[PDB]
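Only one structure is covered here, and it is reproduced in the block below.
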Amino acid sequence: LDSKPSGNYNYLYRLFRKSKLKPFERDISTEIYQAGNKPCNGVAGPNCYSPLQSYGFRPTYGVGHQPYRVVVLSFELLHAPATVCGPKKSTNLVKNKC
Amino acid sequence: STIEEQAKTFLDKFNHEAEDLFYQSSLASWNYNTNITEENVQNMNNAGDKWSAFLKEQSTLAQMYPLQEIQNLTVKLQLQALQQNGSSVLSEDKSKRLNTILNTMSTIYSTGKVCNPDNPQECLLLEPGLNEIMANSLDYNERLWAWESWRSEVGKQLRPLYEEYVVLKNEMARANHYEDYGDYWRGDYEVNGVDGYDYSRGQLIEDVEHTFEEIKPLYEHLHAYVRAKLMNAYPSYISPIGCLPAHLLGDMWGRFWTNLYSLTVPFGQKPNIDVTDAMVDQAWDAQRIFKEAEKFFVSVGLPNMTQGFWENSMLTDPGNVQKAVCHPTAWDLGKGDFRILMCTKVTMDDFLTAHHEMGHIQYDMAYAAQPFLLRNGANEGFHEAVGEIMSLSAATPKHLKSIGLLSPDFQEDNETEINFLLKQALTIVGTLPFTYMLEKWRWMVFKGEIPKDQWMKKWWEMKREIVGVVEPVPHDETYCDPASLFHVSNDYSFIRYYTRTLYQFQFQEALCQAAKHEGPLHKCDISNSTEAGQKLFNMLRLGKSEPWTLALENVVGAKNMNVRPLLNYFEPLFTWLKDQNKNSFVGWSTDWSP
């Protein structure tokens, strides 16, 4: 399904961040990294690199680099009236029996 | 934020973009080397040009980082390989002149065809024609004529180009903070910053030399033996005190003596062990060799290969359509893609080639966890050493017995052992003195202790005490004879084969002494030995992270350059060649007068 012969440069990849994240935190930021002590003063070339780079997926990869689709389910246990419950089911009823 | 903290981020970003561009260039190289097509030619041009521009641009970005404040050794090595200026230190016109000199030397060597004999219609080719007609012949005069013709028509065209080539290389290496271009080639095997295991560039100058003084007698004995078997077929031209002319050394340049096996048989009644009939009997096609090879490799303990290797690698003939190259290559494209480019033939040498060419793949997949610049050997000699010890592990008759391609009633005796050792000494020992001579010659020409006025008289008097052969024709200064090799006319290092042999024998003795094997060293095998496989993967995994000076004793136990494993491999051959060479004089000397 994924990966292209011409290169799947559509799903990108964040390598650089000024600090580690927090659980269930999404960071939508392509802002510049400051490797040098000198300010970049906008989009600059030396010691100012973008933190987002493209995967570039192709069908002809190995196991360790092939595109894998991942779905993560997380259950919460809040002290609230539960809205999702299991499909508990019944059997056929009986007549005039103890 | 110090220079190292920003340097590791720059290195990681470089590693990601460089592995992307390396995958692009390597897939281009694969689909050209499996399909000769002009669209793949323009793919060559675009991929190579963009990779060169990217490397130059990132090298200019990497030059601003000082290499003295950084403490982490991997960052040191990767930024040191990044800060190689290369040809960019020159002037633009000087760099263009040197690149055109290299390209036209490559085209002269590739297109050099002899047209001297008889009328100029008969122009015999170099690669399929000349090596074949010198490998199997019985005429002294034709060999002398072909030698003189090739050497003249290459040297007369290459000598002033070689002058400009040598001086440009010397001045650019003097401009790259080094002392010599020979020093630049010796800088490949460089280890600095490590206490206890320290190394240097010019150390390579002595690194072979003393060890060659420990390998000089045994080769001499082999040398004596071959002249003892080469005055039978060549009468009135050969003298034991003076040995024999250099055009009789198998190939064009004395690189291989494997072409003298038929004329230097140990004993002619029993042929060598062959398995071509046994392979063709049961129809072992093109893939069954690979399946049994990977079964043997996982019996060592090495991990399995991916499905992306089997469906993608070209494992048979290229066919009438889809022209390609029939050269053994172990292609590492990058992101988990491993391929073997080879044209499969029903041959024992094909089996050895296949084992040698996924030995490189099994070395490649181990340092894949290392970053992009550490995806190589810590020295250039580990790759072919690993491939050839994998080939030698499959070359034992015990492995052929266990693999099912041998009659179980067949037994091994001393004659088969000495025949195999004599055949292998035509392969191992054949390259080593030529390697040491040519590397030392190039080092001392580039250094400046050989003046411009004389290059070849010192070559002939210097060949006599190492290689020990006569000049076939009395030779002046005008020609350019030692530049007529593929590894010299294309600017390639040649000490890699010496390092390969004398480290692969260390690896062989270490593995088959760690595998609890009893017997001589030529019978060592790695079937059903998981601990030796784990200790092999220990040094395969490291790559360029640890220095090779440190990585040498991780499997062997020693740090310095060794010849004792080669002595232990060749000790029965050494003893019976001491026994056999009794009525024939030993040693070479300049008593021959032409």
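We number chain B the way Swiss-Prot does; in order, the residues shown are 19-612.
This deposition comes from electron microscopy, 4.3 Å.
Placed from the backbone N, Cα and C atoms, the Cβ positions cover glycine too.
Taken verbatim from Swiss-Prot:
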type	residues	note
MUTAGEN	B:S19 to P	Increases slightly the interaction with RBD domain of SARS-CoV-2 spike protein
DOMAIN	B:19-607	domain 'Peptidase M2'
BINDING	B:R169, B:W477, B:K481	chloride binding site
MUTAGEN	B:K353 to H, A or D	Abolishes interaction with SARS-CoV spike glycoprotein
MUTAGEN	B:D355 to A	Strongly inhibits interaction with SARS-CoV spike glycoprotein
ACT_SITE	B:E375	active site, proton acceptor
MUTAGEN	B:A386 to L	Increases slightly the interaction with RBD domain of SARS-CoV-2 spike protein. In sACE2.v2.2; increases interaction with RBD domain of SARS-CoV-2 spike protein; when associated with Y-27 and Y-330
MUTAGEN	B:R393 to K	Increases very slightly the interaction with RBD domain of SARS-CoV-2 spike protein
MUTAGEN	B:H505 to A	Complete loss of enzyme activity
ACT_SITE	B:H505	active site, proton donor
**Item:** Residues from B:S19, B:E375, B:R393 facing chain A - recorded positions, CB under 8 A
**Value:** B:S19
**Request:** Rounding to the nearest whole angstrom, report the longest C-alpha distance spanning B:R169, B:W477, B:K481, listed for chloride.
**Result:** 17
**Message:** Quick check: with B:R169, B:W477, B:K481 left out, which same-chain residues have Cβ atoms within 8 Å of the centroid of the chloride site Cβ atoms?
**Reply:** B:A264, B:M474, B:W478, B:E489, B:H493, B:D499, B:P500
**Euclidean distance between Cα atoms of B:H505 (mutagenesis position) and B:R169 (chloride binding site), Å** = 16
**Complete:** If you count the other CB atoms within 10 A of the CB of B:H505 (mutagenesis position), including all protein chains displayed, you should get 15
**Fill in**
For B:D355 (mutagenesis position), the number of neighbouring Cβ atoms whose distance to its own Cβ is within 10 Å equals 22
**Asked** Counting every protein chain present, what is the number of Cβ atoms, excluding its own, within 10 Å of the Cβ of B:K353 (mutagenesis position)?
**Response** 21
**Request:** To the nearest whole angstrom, state the Cα distance for the pair B:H505 (mutagenesis position) and B:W477 (chloride binding site).
**Result:** 17
**Request:** Please compare the recorded positions B:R393, B:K481 by how many other CB atoms fall within 10 Å of each one's CB, and tell me which has the fewest.
**Result:** B:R393
**Request:** Please classify the secondary structure at B:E375 (active site, proton acceptor) using three-state DSSP.
**Result:** helix
**Spatially closest candidate among B:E375, B:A386, B:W477, B:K481, the listed recorded positions, to B:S19 (mutagenesis position) (Cα to Cα)** = B:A386
**Message:** Of the recorded positions B:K353, B:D355, B:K481, which one has its Cα closest to the Cα of B:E375 (active site, proton acceptor)?
**Reply:** B:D355
**Request:** Please tell me which one of the recorded positions listed here (B:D355, B:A386, B:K481) sits closest to B:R393 (mutagenesis position), measuring Cα to Cα?
**Result:** B:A386
**Prompt:** At the Cα level, what's the spacing in Å between B:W477 (chloride binding site) and B:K353 (mutagenesis position), rounded?
**Reply:** 47
